[PDB]
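Presented below is the structure to which this report refers.
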Amino acid sequence: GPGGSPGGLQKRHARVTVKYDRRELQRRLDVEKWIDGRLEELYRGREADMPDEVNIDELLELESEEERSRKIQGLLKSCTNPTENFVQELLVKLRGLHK
């Protein structure tokens, strides 16, 4: 399809965020906070901070859901610099809706 694969954002966002649609209370304010700050100092115009999608253990609730951060870490370590803050700020921002 000419425009059936892509949707709202053209896969050109911070990292595996893709706007985790979960709640519109106070989780979106945090998104713009660390998503733009890091991108401003990571890839202001390199289109590399964006991998492709996101981990699944965050919802699978497997016995070792903690692997969700380690997976996205190396998955982005090739592009986004190694920073537990970015990995944690994401999985922690959705600590009220997702796990």
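What you see of chain A is 22-120, where the numbers are those given in Swiss-Prot.
Per deposition record, solution NMR.
Each residue, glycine too, has its Cβ placed from N, Cα and C.
Pulled from Swiss-Prot, these are the features on record:
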type: MUTAGEN; residues: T38 to E; note: Reduces inhibitory activity at least 1000-fold
type: MUTAGEN; residues: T38 to A; note: Abolishes phosphorylation (in vitro) and strongly reduces inhibitory activity
type: MUTAGEN; residues: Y41 to A; note: Promotes dephosphorylation of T-38. Abolishes phosphorylation-dependent increase of inhibitory activity
type: MUTAGEN; residues: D42 to A; note: Strongly reduces inhibitory activity
type: MUTAGEN; residues: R43 to A; note: Strongly reduces inhibitory activity
type: MUTAGEN; residues: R44 to A; note: Reduces inhibitory activity
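Sequence features, as recorded in Swiss-Prot, placed on the structure.
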residue	record	contacts (Cβ under 8 Å, 6+ apart)
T38	mutagenesis position	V52, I56, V75, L111
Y41	mutagenesis position	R48, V52, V75, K114, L115, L118, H119
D42	mutagenesis position	none
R43	mutagenesis position	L115, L118, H119
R44	mutagenesis position	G117, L118
